[PDB]
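A short worksheet on the structure shown next.
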Amino acid sequence: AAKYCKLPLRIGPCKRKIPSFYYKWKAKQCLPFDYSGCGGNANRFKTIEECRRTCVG
């Protein structure tokens, strides 16, 4: 767990799609999604395992 893990499903307001993983703190798990590129947050991982290893464990 890390402070930024609380940040929500922040796709960010750009018109791109880059498959990433974030932690839905409002559920309590790491989930796949598409990031845009712009205006995201720290709650963003290329792998489930890095998300998991950051927030879970």
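The numbering of chain A matches Swiss-Prot: 23-79, in order.
Cβ atoms are placed via backbone N, Cα and C, with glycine included.
Feature annotation from Swiss-Prot assigns domain 'BPTI/Kunitz inhibitor' to 27-77; the stated evidence is sequence analysis.
Counting every protein chain shown, 8 other Cβ atoms lie within 10 Å of the Cβ of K25 (mutagenesis position). In Swiss-Prot, a mutagenesis experiment is listed as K25 to A, annotated with the note Important decrease in binding affinity for Kv.
Long-range Cβ proximity for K28 (mutagenesis position), meaning a same-chain Cβ under 8 A and a gap of 6 or more residues, is found for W47, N65. For the recorded site, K28 (mutagenesis position), the DSSP three-state label reads helix. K28 to A appears in Swiss-Prot as a published mutagenesis result, with the remark: Decrease in binding affinity for Kv.
Sequence-distant contacts of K46 (mutagenesis position), defined by Cβ-Cβ distance under 8 angstroms and a gap of at least six in the same chain, are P30, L31, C52, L53. For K46 to A, Swiss-Prot lists a mutagenesis experiment annotated as follows: Slight decrease in binding affinity for Kv.
Secondary structure at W47 (mutagenesis position), as computed by DSSP, is coil. Quoted from Swiss-Prot, the note on the mutagenesis of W47 to A is: Decrease in binding affinity for Kv.
The Cβ of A49 (mutagenesis position) lies under 8 Å from the Cβ of no residue that is in the same chain and 6 or more residues away along the sequence. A49 to K appears in Swiss-Prot as a mutagenesis experiment; the accompanying note says: Slight increase in binding affinity for Kv.
Quoted from Swiss-Prot, the note on the mutagenesis of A49 to K is: Decrease in binding affinity for Kv; when associated with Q-47.
Quoted from Swiss-Prot, the note on the mutagenesis of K50 to A is: Slight decrease in binding affinity for Kv. Important decrease in binding affinity for Kv; when associated with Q-35 and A-48. Of all the Cβ atoms in the protein chains shown, 10 others lie within 10 Å of the Cβ of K50 (mutagenesis position).
Counting only same-chain residues six or more apart in sequence, the Cβ atoms lying under 8 angstroms from the Cβ of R74 (mutagenesis position) belong to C52. Per Swiss-Prot, mutagenesis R74 to A is noted as: No change in binding affinity for Kv.
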